[PDB]
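Beneath this line is the structure, given in C-alpha cells, with notes to follow.
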Amino acid sequence: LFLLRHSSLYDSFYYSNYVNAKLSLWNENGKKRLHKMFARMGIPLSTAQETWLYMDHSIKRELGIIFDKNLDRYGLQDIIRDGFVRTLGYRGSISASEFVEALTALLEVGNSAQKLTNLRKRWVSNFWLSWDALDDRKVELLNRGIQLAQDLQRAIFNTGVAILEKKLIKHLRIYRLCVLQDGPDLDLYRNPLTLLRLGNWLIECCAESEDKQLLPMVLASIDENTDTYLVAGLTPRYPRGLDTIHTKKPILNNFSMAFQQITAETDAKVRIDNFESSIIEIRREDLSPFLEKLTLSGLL
Amino acid sequence: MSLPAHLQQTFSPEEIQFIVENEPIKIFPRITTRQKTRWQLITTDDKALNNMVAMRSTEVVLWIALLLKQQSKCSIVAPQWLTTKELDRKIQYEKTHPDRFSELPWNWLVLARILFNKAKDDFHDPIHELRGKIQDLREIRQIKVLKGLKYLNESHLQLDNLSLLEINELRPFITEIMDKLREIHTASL
Amino acid sequence: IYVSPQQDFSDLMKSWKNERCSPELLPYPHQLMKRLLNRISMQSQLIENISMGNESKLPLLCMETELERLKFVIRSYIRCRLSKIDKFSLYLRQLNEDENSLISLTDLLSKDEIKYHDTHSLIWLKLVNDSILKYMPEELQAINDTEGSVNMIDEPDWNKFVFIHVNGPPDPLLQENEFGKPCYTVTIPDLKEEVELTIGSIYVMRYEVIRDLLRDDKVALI
Amino acid sequence: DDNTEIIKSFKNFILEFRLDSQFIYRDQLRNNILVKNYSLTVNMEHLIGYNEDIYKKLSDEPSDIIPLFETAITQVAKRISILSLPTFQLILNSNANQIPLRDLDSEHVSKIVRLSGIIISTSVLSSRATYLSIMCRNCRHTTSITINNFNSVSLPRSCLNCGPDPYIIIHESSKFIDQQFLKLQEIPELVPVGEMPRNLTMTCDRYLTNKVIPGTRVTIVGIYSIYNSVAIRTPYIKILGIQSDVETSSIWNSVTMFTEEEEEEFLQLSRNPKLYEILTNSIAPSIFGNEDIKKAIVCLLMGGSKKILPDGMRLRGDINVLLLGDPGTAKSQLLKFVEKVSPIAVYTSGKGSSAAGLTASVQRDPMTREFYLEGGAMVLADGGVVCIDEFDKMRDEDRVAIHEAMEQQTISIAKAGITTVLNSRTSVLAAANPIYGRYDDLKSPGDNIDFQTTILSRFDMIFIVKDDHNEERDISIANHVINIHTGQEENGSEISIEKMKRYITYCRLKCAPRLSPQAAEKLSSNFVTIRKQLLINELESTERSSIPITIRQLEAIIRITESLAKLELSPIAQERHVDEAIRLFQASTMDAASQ
Amino acid sequence: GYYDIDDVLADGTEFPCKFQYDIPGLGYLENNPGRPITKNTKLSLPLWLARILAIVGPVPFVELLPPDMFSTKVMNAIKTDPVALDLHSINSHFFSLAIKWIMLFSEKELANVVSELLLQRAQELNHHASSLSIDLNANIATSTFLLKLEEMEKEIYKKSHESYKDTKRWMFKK
Amino acid sequence: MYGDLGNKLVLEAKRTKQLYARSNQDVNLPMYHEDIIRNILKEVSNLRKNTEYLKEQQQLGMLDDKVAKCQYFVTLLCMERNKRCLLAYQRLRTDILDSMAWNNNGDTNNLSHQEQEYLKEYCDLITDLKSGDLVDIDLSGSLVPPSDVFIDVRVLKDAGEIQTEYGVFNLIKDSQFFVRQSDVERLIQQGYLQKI
Ligand SMILES: Nc1ncnc2c1ncn2[C@@H]1O[C@H](COP(=O)(O)OP(=O)(O)OP(=O)(O)O)[C@@H](O)[C@H]1O
Ligand SMILES: [Mg+2]
Ligand SMILES: [Zn+2]
C-alpha cells in the first residue's frame, strides 16, 4: 500500500499500483468496488479516510485479521507481506518502502543545450537533498519528501487516468506505444525517474492483467521549451506474486540494442548519453520515422 | 573593529568549550605506544602519550582524548561525579540547602554535554537517567539563581560554587545592572 | 622566568582571559610572547620536516591540531588588545605626552601595537580634520580637549564589576576569618566598606579594588 | 485509586519526553511560568508516541481525564518553579481530520473533534467559580468546594436541624476565572445545497479568551457536549484550542505575533529593489491587464498615515477607490480578490444592503427588553476594507448613510436612548455601472453618472474603465483566458496570498512615512495646475464638471504618496514616490474628469 | 561617553529654565528672533545649554525648575508599582537624565527611588530575557512589557536575551 | 534652534547602528548624508560670523560685559554641540568601516572620498600588521575556536580548479569534500564552500 503510515487507509488503497491494477480504480466501477470492499471489511468510510495516527485503535489492531479474510475475495490477497520497520524512540515508525518512496520523491521533484544543462544541474542539486534525508538529524527533509511523494503519486494517477480514458495506447504486434502531446502536467515527465514511475503504473494496470500476452511498452513525452521527446522503453513484468517456472526466468530489456542500431543506421540525432540505455531523446519531427523503423526492425 | 561586538566583555559558548577541553581526563588506551614516531607537543605534557599500554588507566588532555576516541583507539573513563548515585546525592544536597549551591565541578554542564555527544558507550549507567538527573540539577540551580538575583547592589556580591557556563549566561545582566546601580550611588555623593 | 612549555601556555591563557574580561589595557608579556612565537616557528618547521618523510599518522594530526589551538589563542589575544588600543587611543597618547606619569608605551605595548597605535591615530586624525575640524574656529580644533562641556578623552571604566575567582598564592596580605578559612581583606573607599575574599570563592567585585590582587596573581577573572 | 495512576502517567510524560537532547514540555512549562502564563500546549502526536494507552484514555472519556492532566501539570509546575499557582490550563493541538460543522451529530457527543468556521459574535466575559468558600445558615459551619469546568456541581443540599439548602457562599474568600461565549458559523463553501448556514455555541476558559474577533476564520479543537436548558439537550463545543490565520492580538495591540525570524523575512523582502512590481503582479494573477487598477489596489491595501493635530483635528489616512466601467471588465473579480487578500475585509452588494446593515443597528434584547447596538458591515470591517459591489443599485438613503463613515470615520447614533459615536476606520472599494450600462461617449459626462458631487469627492481615485474593441488586445485576452480555463511562478515575481497579507499587516503596524519638503512643493504646484485645468475645461462647457477636484483630492494625492513610501518601509516620502502618485492620479481621476 | 550616540541624544532633551538677567540679542532662544529676552522669562532649553548656563554666570544666568519627569506624581507612581509603570512614555532616556540630575543637584531621595525602581524592573527584565520560545510542530505579555522599556533597559534586555539564546543554541546543538 | 540638524544627524546615526545590529551577515553603509552635513557646516559658518560680529561690536559698540559674555557663551556652546554630533556620526561610520576591513582578509559609492581614503590606507595598515612578527598567526583569521579537525563541506558556487596554498581543490558545484577545516577555512569565509 502507498504510504500506509503517513496517510489514510483509504488513500493507501486508492493510490496503490497493485490495487489499481486489480480493481481498475481509474473508472467509476473501480471506486464502487473499493467502497464495497471497505463496507464488507467493517470499516466505516469516515474511519478509513481518517489519518493513520488518529484512526480508531480497535480497527488498527484488528487490521491483520480483517485484511486476511476479506482481501482474497477481491483478488488483492498478495498485499500481505513482511517488511522492515524502523522506530526511533517516541517518534513515528516508518517502513523501508516508504523511506525509499520519500527518497525517490525528493530526487524527482526536490526544490537549447543551455536549458538541458540547467535541468541536469537541478537534478544534481536534488541529489543532495535526498542524501541529507538519510541522516536522523534531518527529519524535516524526510517529512517534506513524504509530502512530495504523495503529490507526485496523485499527479501520476491523474495522468494515467487521462491516458487510459482516451485510449492513447496503440497495441502493435511488436510492442505497445503511448505518446503524450498535450497533457496538463507535462512538465513533470522531463525527469527519467517520474517517467519511469508513470511507466510502472501503466505496466501494472491493464497490461500486467487482462490475460494479455507480454509485450514491451514504449512511453514518450514532449516538452515545448525544447521541442523534443524523452522516449523510454520499458520491460514487461509477469503477474506479481505468481511463482512459476516461466515466471522464474528473468526478462531482459532489448531496447538498448535496437535503439542504438536504429540511431546508427538513420540520421536520428538521438542522445544516448543517459546511463539507462533504454532512455533517449528525440527531436519533435523524427519520432514518426524512428517508430516506423522500430516496428520494421523486428529485434525488439 | 578588530573584535566583534558579541565577543566584547564576555566569552562565547565555543570559547568556554575550548577552555574546558584543556583539563585532564582519564582514558583506557586501546593501543600500546610505550616501547619496551613519538608525540612532540608544546602546549601540554607528552610523557603520558609516549607511555601508553593497552587497558591501563592514564591521563591526557581532553581534546587529545576526544581525538583518540574518534578513532576507536581509547575509551574515556567518565568522571566519578557523573554517576547516577552521585547525582542523586547532589540533588538531595541542593534540596536540603535552599541558600547554597552544591559542590559540582566548575565544568559539569559543558563536560556532560561533550561526553554525552561523543562518548555514549563509555558510561556505566543508562544515558537517559543521567540526562534526567542533570536536567533536574539544572532546574534547581536555576531556581536558586533566580532567588539570589534579588540581592544585586552597589557593593560586592558572592555566588559560590556557580559553574562556568551559568556565570557566562548571567554575566551581562549581572554586570550591567550592578554597574548602573553603582553609577547611581556614586552620582548620589 | 621560564619553567616549561606547559607553564608558558598556562600563563598565555591567564593573560588571554584577564585581557578579555579586564576594563583596562594590561601590560604586554614580552618575554612570554617572544618564547611562544619562537616555539611556534620551530614546531611548524618540525612538523614540516616530519611530514616530508601508518602508525605515525595520529601523532602528526595531534601536533597540527595543537598548533592550530595555540595560534587561535594568540590570535584572539592580539585582536582583543588591538580593539582596546582603538578604544583608548587618546588616553594612551595622553599618558605618553605627560612626563610625570610612570607608565610608558614602550613597556605597555609591543612594537606591532605601538606601530598600529601611531598609524591608526594619524589616519583617523587626517579623516576628521578633512571632514569636520578644519571648518571650526581655532578654539574647537583639538581632537583631545578636556576643558569643554564634555571630556573628549575616554578613560577605562575603573569601577567596572568583574567576576573573580580567589585562588590564593601560587604572604603578608593573607589572613584567617572567624570560621578559620584563609581570606583577603579589601576596602571599597566609596562605601567605606571592608569585604572578605575567602579562598576558593567567586565574587562580583569592582575592578579597582581587586586590581592589585589581580596584578600579583592572587585572583583570576572568570 | 485510578485517578492517582492517571495523574502519575501524565506527570511522567512532562518529565521524560525528549525527541533529541531537549525536554520539550519541561522547558515549555518553566518558560511559561516565568512570564506568568499558567498553561501548557501539548501536541497529541507526541502523546501517541510516548504511550498510546494515555491517548486512548484522553480520547475515550475526554471530560474526565482532561481535569486529571491539569492537576499533573500543576504538580510538575510546583516542583519546577518552587523550592520547598492556580490549576494549569491544558491546550491541545491535533492534526486529525476536520468534521464539517453540520456533520456533528449524536455520534460525536462527548468526544474530541476538530472543525473550522467563521466567528460571527463574541460575548462579554463572565466569571465562573473555581474555589468556593461556604458557610451554614444555622450552625455557621465553614467549608470549601473545588470545581473544574468540565460538565457531564451545586451547593450541598444537606448540612454537615438545618433545613434544605443550608449553605450560603462567602464571596470575599472565593476565587473565579474568565469565561466567554462564541458563535461559530460554517464556511460558505461547505454549506450543502439550498441551505442557510448553521451556527454552533462555543465556550472558552482563562487563556483562550479574547483570542478572536467576529468575522475571522478559525480552527477549533474541543469537546462536543450537551447541557440541559423535555428529553432533548442543546449541543455546544467546549474549546480546547484555537488556531487562526489572523494575528488579531497584534492588530488590536502594538506589533506582536511576528517572530524575529519572520520579521527578518519581511525586512529582506522590503529591501528588494522592485517590490512594487512584485506586489502589483501578485494581485489577481488570473486577470489580464488593468495594471493601473492593481497599483491603486496596492496603495489602498497599504493605506496612508493618520495624523492627530494638537488642536484635536484628525486627518483621514485611508484611500477610497471607485471603479466605474462597462460590463465584463473584471471589477467584481478584483473586489472578490481584495476581500480575500486583506487581513480584514467584507464583501457586500449595494442592492442587498441597507443603511442599518451598514454602520450599526439598534436591537432589542427579548429578555431584558433593553436596546443595544450591533455593528454592521462598516463596523465589522473596521481597520480593513469594505468591498461595496453594485454601488449603483444602492438606494439613495442607504448610500447617504455612508458619507460620515467614509470621511470622518465615525458612526454617530442617536436612537432609543442609545447615544454614541462609534469608530469605523475602513477603506471603501466600490464598483458601479454608468446610467446606460455602457459609458456612451456621445452624451456628456453629466449624463452617464448619477452620483452626486458630494459622494464622488469622497473617493481618492475614480476609474472610468471603458471597453474598447481592439483586435490585438482581444486576442491577448482570449489567449490568457483560454490558458486559465485549460490549465505557479513563485520565483520572485509573485507572492502567495498568505505572505502578502502578513506583509500588509507588518507594514501597517510598522511604518507611517512623512512627506519631505521637496514632495510638498511638488504636490502643491501640481494641485494649482489641476485646478486651473478643471477651470479651463469648465469655461469651455456651460455644464458644471461632474467629477470634482477639491482639497480632498490634494489629501488623496498625499495619501497615495505616503502609501507608496510605506510599501518599502521608508520612513520618509521622497519625490520618487510623488511622481508615481501624480501619475496614478492623472491615470484615474483627471482621466475621468477630462472626458 | 563623548562618542556614545545614546548620551548625545540624551543631552538634547529640553528642561525648563528661568533667566535672571536682561540680555539683549538672545531672542533665538525664545521663539521670536532678534529681540531682547527680559528677566524672569520662562523657556525650555536643551540640557547641553541649560546645564552650563546654570553653573556659569554670584547669580548664574538661569535657574533650573523641577522637570515634569521628576514630579511628585511620577515618584508616587514609581513607588506604587514599578514593573507596571510605562517609563518609555515619561521619557525615552529616563535613567540617563535621572543620573545627570542627581549629579547636578546631589539629591539622595531621587537616588534611592531610582535605584529601587531599577532593581525591581530588572527582575522582570531578566524574567522575560530568560524565556525562550519553542516550536512543537517543527507572547502577549512579553510584547506588552517590551513596549514599556526605556532605551537603556532595551539595550540590557537585548544583550541578556542574546546571551541566553546563544547558550541554549550551543547546549542543544544536535 | 541651533542643534536640530545635529540631532537629526545623530538620529540617522542611531538608525544606522540599529540596522547594523539587526543585520545578520550583509551590511551596507547608508549613503553618506552629504546634505545634512553641508547644512550643519553652513550653520557653524554663520555662528563664526556671529562671533566675529560680536567681537567687532565689543571693540566699538555700546555692548556691555554681561551681555557680551552671555552671547559669546551661547555661540560657543552651539558650536561645541554641532561638533560633537558630527564627530559621533563620523566615528560610528568609521567603526563600521573598521569592522568591514577586518572581516575581509585586507557599494563604495556610499562612502565619501575621505572615507574611501581612510578605508584604503586602513587596509594597508592591516596588511602591514599581518606582515610582521605575527606572520605565523593569521591575524585576520577565524575567531571561533577550532573544534573538529575534519569537516564535510559543500561547494556553493561553481569555480575553476582553484589552487590554494594547502592544495588544489576542484570546486565543482554540488560536490562534497572530506577535508581538514584549517585548509578550507578561507574558502568558507569567501563563500565558495559551506559546512554541511
Ligand atoms: N481578464 C479578464 N477581464 C475581464 N473579465 C474576465 C477576465 N478574466 C476572467 N473574466 C471573467 O469575468 C467574469 C466576471 O465579470 P466581471 O467581474 O468582469 O464583471 P463587471 O464588469 O465587474 O460587472 P457588470 O458586468 O455587472 O458591470 C467572470 O466570468 C470571469 O470569468
Ligand atoms: Mg460585477
Ligand atoms: Zn448546619
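The numbers used for chain C are those of Swiss-Prot, and the residues that appear cover 52-104, 120-236, 243-294, in sequence.
Every residue, even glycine, has its Cβ placed from backbone N, Cα and C.
According to Swiss-Prot, the features are:
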| type | residues | note |
| --- | --- | --- |
| MUTAGEN | C:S66 to P | In sld5-8; temperature-sensitive mutant; in association with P-21. Defective in DNA replication |
| MUTAGEN | C:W67 to R | In sld5-12; temperature-sensitive mutant. Defective in DNA replication |
| MUTAGEN | C:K150 to E | In sld5-2; temperature-sensitive mutant. Defective in DNA replication |
| MUTAGEN | C:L293 to P | In sld5-13; temperature-sensitive mutant. Defective in DNA replication |
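Feature annotations (Swiss-Prot) mapped to structure.
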residue: C:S66; record: mutagenesis position; Cβ neighbours (10 Å): 19
residue: C:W67; record: mutagenesis position; Cβ neighbours (10 Å): 19
residue: C:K150; record: mutagenesis position; Cβ neighbours (10 Å): 24
residue: C:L293; record: mutagenesis position; Cβ neighbours (10 Å): 18
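Here C:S66 (mutagenesis position) is positioned 10 angstrom away from C:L293 (mutagenesis position), judged by their C-alpha atoms. Put simply, C:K150 (mutagenesis position) is 13 Å from C:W67 (mutagenesis position) when counted between their Cα atoms. Taken residue by residue with DSSP, C:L293 (mutagenesis position) is part of a strand. Cα spacing between C:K150 (mutagenesis position) and C:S66 (mutagenesis position): 14 Å, rounded to the nearest whole number. According to DSSP, C:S66 (mutagenesis position) is assigned to a helical segment.
According to its DSSP assignment, C:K150 (mutagenesis position) is helical.
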